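So the structure is just underneath, and the comments pick up after that.
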Amino acid sequence: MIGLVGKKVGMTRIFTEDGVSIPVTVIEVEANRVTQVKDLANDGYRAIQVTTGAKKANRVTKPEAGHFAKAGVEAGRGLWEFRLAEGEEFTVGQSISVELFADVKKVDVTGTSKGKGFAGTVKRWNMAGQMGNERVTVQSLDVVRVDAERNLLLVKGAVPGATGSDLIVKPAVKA
Amino acid sequence: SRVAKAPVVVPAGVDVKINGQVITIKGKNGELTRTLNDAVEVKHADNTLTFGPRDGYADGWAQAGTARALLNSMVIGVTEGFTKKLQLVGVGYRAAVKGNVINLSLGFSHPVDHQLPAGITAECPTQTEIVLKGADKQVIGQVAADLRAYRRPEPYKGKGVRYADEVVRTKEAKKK
Amino acid sequence: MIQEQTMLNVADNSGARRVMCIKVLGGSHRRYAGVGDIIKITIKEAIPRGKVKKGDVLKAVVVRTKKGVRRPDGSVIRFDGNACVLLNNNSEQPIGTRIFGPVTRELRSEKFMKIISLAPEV
RNA sequence: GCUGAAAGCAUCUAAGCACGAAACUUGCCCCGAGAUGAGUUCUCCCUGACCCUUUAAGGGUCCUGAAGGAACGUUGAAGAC
RNA sequence: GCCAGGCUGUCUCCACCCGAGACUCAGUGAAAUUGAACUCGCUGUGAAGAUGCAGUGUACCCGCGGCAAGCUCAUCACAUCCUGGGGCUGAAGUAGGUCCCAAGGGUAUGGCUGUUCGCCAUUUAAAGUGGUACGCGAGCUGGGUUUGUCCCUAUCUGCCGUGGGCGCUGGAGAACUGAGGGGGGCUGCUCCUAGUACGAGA
RNA sequence: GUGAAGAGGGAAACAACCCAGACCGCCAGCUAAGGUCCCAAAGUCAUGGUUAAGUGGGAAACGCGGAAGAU
């Protein structure tokens with residue numbers, strides 16, 4: 001229903017009972033804690049800033065420590081935005097599970113593709129450039145399997161990023 | 001010009017108010033308001049409505065005539081109302097009506113639904129006949145035109161939606 | 001599979017022995033052709049009264065692919081070579097009533113309902 | 001295309017006054033505040049002293065060295081550097 | 001001197017690997033050229049394509065990596081070949097003929113030429129007309145013509161990616177709205193409607 | 001007549017288009033061509049008319065049309 005940030009773990013084919021095994025990419029989506037709520041009155045638009053995971057005590061800067069303390073959430077390795085669906089805002093310190101995607105059947109996956117080395121002139125312009133490590137959103141991906149008690153998501157096809165790469169899954173607005 | 005020189009008789013039960021250039025007419029059906037062009041002057045003229053072109057406007061006469069015609073139509077509407085009848089010629093052309101939406105099927109793979117503006121009542125004495133009642137001629141005419149545009153009168157059989165007082169022409173291939 | 005100037009085998013009693021691809025259809029400016037695809041082939045060698053004479057131009061369909069084709073269950077059924085059977089634009093029913101070798105189960109198309117009957121070996 | 005003349009007819013318009021082509025733009029997604037117009041939100045740190053001058057977007061001296069970064073090591077599905 | 005056959009990434013399409021360069025580290029280090037350079041695009045003029053003249057727009061300062069504009073690669077107008085809509089039609093419908101608009105997108109493979117062009121076969125929706133010195137030789141084979149090393153540090157302008165310094169007004173760590181820019185927007189077949197409306201029938 | 005061998009102002013730039021022949025200097029004024037909405041210094045100046053199309057701000061012959069012009 002709303003976008004959730006997770007981590008890519010792997011991709012395989014889930015053998016169906018009818019021998020139609022489908023390519024499934026595996027995303028671990030821990031309970032994302034809503035760190036802050038961006039509203040029209042203060043931030044000028046409706047959205048929620050959320051985190052997830054854990055940060056080492058040395059890795060947490062004191063400004064970040066205070067930000068998390070105000071948010072009342074465990075220090076997560078990264079922070080991300082999520083635009084609301086103009087339905088309703090969330091409360092500070094709220095943890096979002098994966099049940100929201102349990103009844104969507106269509107999601108879009110945004111992530112950074114695996115980095116590639118020096119892309120010469122022929123590879124880029126056919127100056128030189130680079131490919132990979134770019135935030136792109138592949139759309140029209142249908143969720144295959146959802147396991148809330150295991151925080152496991154299987155999504156059809158392939159998604160940018162290698163094992164352990166952070167990514168986002170949002171409702172399939174485009175059809 | 002000629003049409004303008006014709007005060008329109010307002011029957012009993014119709015109230016006319018001239019607020020500057022605005023004309024507000026009330027009757028049995030309901031309220032109506034209409035901002036009149038400044039090129040013509042309209043006075044109460046109890047039991048009538050006299051129009052006088054304003055000096056300094058070359059288009060005064062035609063403007064006054066059009067305003068007189070519109071006020072006459074509004075008076076006739078509010079006092080008794082306007083009725084329009086539409087027939088659906090062709091096999092399988094249904095005119096189901098429910099709520100404030102008219103649903104039609106004129107050979108399309110999907111139903112064609114038209115919304116009814118407020119103050120317009122649709123009735124179906126017969127499934128293939130649809131009657132619209134409205135206080136304003138413009139609204140009833142617009143809804144009827146929207147219904148007719150869904151299926152143009154086919155000029156080989158005269159099918160589709162047609163008006164009761166409208167003649168529909170039809171033709172056939174000459175030789176081949 | 002098929003590419004430009006591909007060498008195809010023969011799996012019918014039409015008399016063809018060596019059939020060579022000339023053009024690829026089923027898509028404008030297409031590159032290759034698949035098992036369930038229509039291909040353009042001509043004949044190189046014919047029996048004394050072979051149904052196909054050198055330089056013939058008529059359609060055909062590949063029944064077996066050397067590269068192999070996939071299945072929904074992951075099966076990658078593959079054959080020792082490329083086998084193709086000739087087809088005609090009109091009277092699609094091929095002359096050959098016998099097909100050498102087994103055939104896969106992807107021939108359930110609308111026009112391939114009459115070929116599944118043949119090829120007793122699966 | 002609903003009423004409709006001027007110009008007792010008529011008419012896409014003069015008054016009231018409606019739809020609509022893949023043609024154009026949003027809508028699909030990516031970069032983007034070096035956007036000098038330099039933007040918005042959250043959080044954290046500094047709460048000393050003295051002297052002089054051309055006496056104010058002033059200067060100098062002793063102490064202090066907060067958060068953060070960089071400095072170096074392991075290095076990476078990050079990289080020519 | 002000719003023919004038939006087998007024979008490899010020459011190619012459809014190229015994918016990875018092995019050794020030396022290409023990049024950095026510590027040291028050696030010369031060049032052609034050089035009047036001086038705070039060395040932008042477009043429109044117009046100019047001994048005639050202007051980094052320097054009139055008008056206008058953009059761009060923080062300085063580094064590292066080269067395709068090279070100074071057959072491959074593209075760009076711009078419609079004065080439209082198609083995708084095409086809309087008027088007229090000697091338009092019953094498909095299919096068409098003329099005209100107005102539309103450049104968003106596409107606009108081939110072989111045999112003779114060195115060939116632009118030109119002729120024939122095979123397909124598509126078309127295999128378009130022109131400007132860029134038929135655009136492109138300090139990019140590439142010289143095939144004819146017209147000096148067969150196809151010469152002249154890619155020195156410097158322009159070009160993308162990524163960096164060092166600096167300001168957003170005390171400093172710093174994070175999440176972003178967004179002025180604007182970029183990419184592509186193609187298309188065949190079958191099924192229900194339906195062998196239906198329409199159509200004398202076809 | 002000009003340049004050649006005459007500067008300078010104007011025509012947006014410009015040597016042959018108009019005005020105008022620089023002894024040097026001074027932070028004064030008046031004129032020639034050209035301008036007096038601004039860029040850029042001057043009247044958003046007075047009166048009598050054309051203009052509804054940006055024709056002005058490019059175009060002949062011909063019955064306002066003719067009219068199609070350069071990233």
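Numbering starts at 1 and runs along the chain as it is shown here.
Note: Cβ is positioned from N, Cα and C throughout, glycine not excepted.
Under mutagenesis, Swiss-Prot gives C:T97 to A with this note: Reduced RsfS binding. Same-chain residues at least 6 positions away in sequence with a Cβ under 8 Å from that of C:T97 (mutagenesis position) are, in sequence order, C:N13, C:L118.
Record note (Swiss-Prot) on the mutagenesis of C:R98 to A: Reduced RsfS binding. In sequence order, C:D12, C:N13, C:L118 are the residues near C:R98 (mutagenesis position), counting only same-chain partners six or more apart with C-beta under 8 A.
Recorded in Swiss-Prot as a mutagenesis result, C:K114 to A carries the remark: Reduced RsfS binding. Cβ-based neighbour count (10 Å, all protein chains) for C:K114 (mutagenesis position) stands at 11. For the recorded site, C:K114 (mutagenesis position), the DSSP three-state label reads coil.
C:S117 to A appears in Swiss-Prot as a mutagenesis experiment; the accompanying note says: No change in RsfS binding. Here C:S117 (mutagenesis position) comes close to no residue that lies at least six apart in sequence on the same chain with a C-beta under 8 angstroms from its C-beta.
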